[PDB]
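Comments concern the structure below.
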Amino acid sequence: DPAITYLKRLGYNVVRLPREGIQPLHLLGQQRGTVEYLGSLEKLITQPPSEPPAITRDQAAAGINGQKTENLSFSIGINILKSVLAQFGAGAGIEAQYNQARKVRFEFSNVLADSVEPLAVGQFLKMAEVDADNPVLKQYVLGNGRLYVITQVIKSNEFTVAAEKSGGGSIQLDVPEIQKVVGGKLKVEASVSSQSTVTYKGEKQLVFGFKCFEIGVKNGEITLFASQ
């Protein structure tokens, strides 16, 4: 969760594996839970009028560094001391402890930003039929998934972000006695950890955040919404 939303305070969307060559008006689709690049915006419109809206380039943003952290832990103990018409256990013990922790540390320096006017995008679109020929847009025409258009995007030539996730569970169960002479006892312990660090220090500019204006075709009724 923090690994994809650490750039939510400043209104932006985190780009996993930040790369180079993601300009504005690069419409992208969000369906089946995932977000996928879908080429340039002009492919969506059957008749793209002349030139796409102009893109202002190389605007500074003073860089951003910070971290986010969360952790949830809880242990529950259940004890049975009688029969209570539920089988027959002299002492029944259950101990379930689960604790997870996530952390993200990001730092992008020498940050530039390039954007496009959403009103200019609307003027470029205005009255324009959506291309339903390509099957990729066919799903969105029927409302299978949402559609978004990248308007602003920031980049940096020097940055690093490291995320850590951990989760540990332990279930101990003790059921002696029972009507048959059996002493039951079993403990299950599970632990998972994951660390992912992606950095860059070269001279090339790699985008790592963007703003998405949601576009909606919905059987051709093209509308522009603010996506939260």
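Shown for chain A, in order and in Swiss-Prot numbering: 6-233.
Per the header: electron microscopy, 3.3 Å.
Cβ coordinates are placed from backbone N, Cα and C, and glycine is handled just like the others.
Per Swiss-Prot, the features are as follows:
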| type | residues | note |
| --- | --- | --- |
| MUTAGEN | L15 to A | Pore-forming domain still toxic in E.coli. Complete loss of toxicity of pore-forming domain in E.coli; when associated with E-67 |
| MUTAGEN | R24 to E | 100-fold reduction in toxicity of pore-forming domain in E.coli. Complete loss of toxicity of pore-forming domain in E.coli; when associated with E-216 |
| MUTAGEN | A67 to E | 100-fold reduction in toxicity of pore-forming domain in E.coli. Complete loss of toxicity of pore-forming domain in E.coli; when associated with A-15 or when associated with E-216 |
| MUTAGEN | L77 to A | Pore-forming domain still toxic in E.coli |
| MUTAGEN | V89 to A | Pore-forming domain still toxic in E.coli |
| MUTAGEN | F111 to A | Pore-forming domain still toxic in E.coli |
| MUTAGEN | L211 to A | 100-fold reduction in toxicity of pore-forming domain in E.coli |
| MUTAGEN | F213 to A | 100-fold reduction in toxicity of pore-forming domain in E.coli |
| MUTAGEN | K216 to E | 1000-fold reduction in toxicity of pore-forming domain in E.coli. Complete loss of toxicity of pore-forming domain in E.coli; when associated with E-24 or when associated with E-67 |
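Here the features listed in Swiss-Prot are painted onto the structure.
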residue: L15; record: mutagenesis position; Cβ contacts under 8 Å, 6 or more apart: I69, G214
residue: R24; record: mutagenesis position; Cβ contacts under 8 Å, 6 or more apart: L211, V212
residue: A67; record: mutagenesis position; Cβ contacts under 8 Å, 6 or more apart: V116
residue: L77; record: mutagenesis position; Cβ contacts under 8 Å, 6 or more apart: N104, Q105, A106
residue: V89; record: mutagenesis position; Cβ contacts under 8 Å, 6 or more apart: none
residue: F111; record: mutagenesis position; Cβ contacts under 8 Å, 6 or more apart: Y11, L12, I69, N70, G71, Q72, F164, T165, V166
residue: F213; record: mutagenesis position; Cβ contacts under 8 Å, 6 or more apart: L12, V19, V20, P23, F113, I159, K160, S161, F164
residue: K216; record: mutagenesis position; Cβ contacts under 8 Å, 6 or more apart: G16, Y17, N18, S120, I155, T156, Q157, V158
Tally every other Cβ atom lying within 10 Å of the Cβ atom of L211 (mutagenesis position).
19
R24 (mutagenesis position): secondary structure state under DSSP, collapsed to three categories
strand
